[PDB]
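Shown next, in structure tokens, is the structure this report addresses.
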Amino acid sequence: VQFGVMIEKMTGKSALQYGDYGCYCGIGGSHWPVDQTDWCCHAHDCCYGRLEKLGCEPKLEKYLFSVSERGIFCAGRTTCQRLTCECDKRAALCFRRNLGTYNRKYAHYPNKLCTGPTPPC
Ligand SMILES: Cc1c(C(=O)C(N)=O)c2c(OCC(=O)O)cccc2n1Cc1ccccc1C(F)(F)F
Ligand SMILES: [Ca+2]
Ligand SMILES: [Cl-]
Ligand SMILES: [Cl-]
Ligand SMILES: [Cl-]
Ligand SMILES: [Cl-]
Ligand SMILES: [Cl-]
Ligand code: NA
């Protein structure tokens, strides 16, 4: 809900249009990212991994945020909530920054088409 809301506010698209994009947007991921938007998702997965290693549960954490002219402001009772917001913010900004190359053909991309090596974090 929260990340999805952040995606919608920052990109003008439905959350669903990122949730299953390329080889990395959506649960898990493998092989080489298809484009810059997909790289945002690779980085976001790495970000969540770092949070998991710190003892957080970023897949489950609920946080608070606002969007003004100054940008995305993150908040939350716990440090783990705020960290999760920071990973999400970076991803949502990355999506916005790459709207110019977003390609509808990579939404709901068949995972069978993901080829090549898996880049490290
Ligand atoms: C873009 C994205 C994700 C990523 O950024 C990613 N790197 O995989 C993502 C996600 O990533 C965490 C993971 O890969 O384990 C899990 C579920 C939905 C996700 N979505 C889509 C999403 C996000 C919030 C609310 C709804 C949706 C959905 F799936 F409906 F589109
Ligand atoms: Ca992923
Ligand atoms: Cl690329
Ligand atoms: Cl990151
Ligand atoms: Cl707001
Ligand atoms: Cl910002
Ligand atoms: Cl397009
Ligand atoms: Na703390």
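Note that chain A carries Swiss-Prot numbering, so the residues on display, from first to last, are 22-142.
Method of determination (from the header): X-ray crystallography, 1.8 Å.
Just so it is clear, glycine is given a Cβ too, placed from its N, Cα and C backbone atoms.
Per Swiss-Prot, the features are:
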ACT_SITE  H65  active site
ACT_SITE  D109  active site
BINDING   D41, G43, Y130, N132  Ca(2+) 2 binding site
BINDING   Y45, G47, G49, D66  Ca(2+) 1 binding site
MUTAGEN   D41 to A or K  Significantly decreases the catalytic efficiency
MUTAGEN   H65 to A  Loss of catalytic activity
MUTAGEN   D66 to A  Loss of catalytic activity
MUTAGEN   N132 to A or K  Significantly decreases the catalytic efficiency
For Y130 (Ca(2+) 2 binding site), the one of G47, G49, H65, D66 that lies nearest, given that the recorded positions are compared by Cα: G47
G49 (Ca(2+) 1 binding site) as reference: those recorded positions from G43, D66, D109, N132 with C-alpha within 10 Å of it: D66
Where the C-beta lies under 6 angstroms from ligand 2, the matching recorded positions among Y45, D66, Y130: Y45, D66
Fewest other C-beta atoms within 10 angstroms, as judged across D41, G43, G47, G49, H65, which are the recorded positions: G49
Among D66, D109, the most crowded of the recorded positions [Cβ within 10 Å]: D109
Near-site residues: Ca(2+) 2, ref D41, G43, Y130, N132, CB cutoff 8 A to centroid: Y42, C44, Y45, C46, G47, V55, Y127, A128, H129, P131, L134, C135
Cβ-centroid neighbourhood (8 Å) of the Ca(2+) 1 site, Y45, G47, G49, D66 excluded: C44, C46, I48, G50, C62, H63, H65
When distances run from the Cα of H65 (mutagenesis position) to each of the recorded positions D41, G43, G47, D109, the nearest one: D109
From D66, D109, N132: recorded positions whose CA lies within 10 A of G43 (Ca(2+) 2 binding site): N132
Using Cα positions only, nearest of the recorded positions to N132 (mutagenesis position) (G47, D66, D109): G47
Candidate with sparsest Cβ neighbourhood (10 Å radius) among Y45, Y130, the listed binding-site residues: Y130
DSSP three-state assignment (helix, strand or coil) for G43 (Ca(2+) 2 binding site): coil
Spatial separation of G47 (Ca(2+) 1 binding site) from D109 (active site) - C-alpha basis, Å: 13
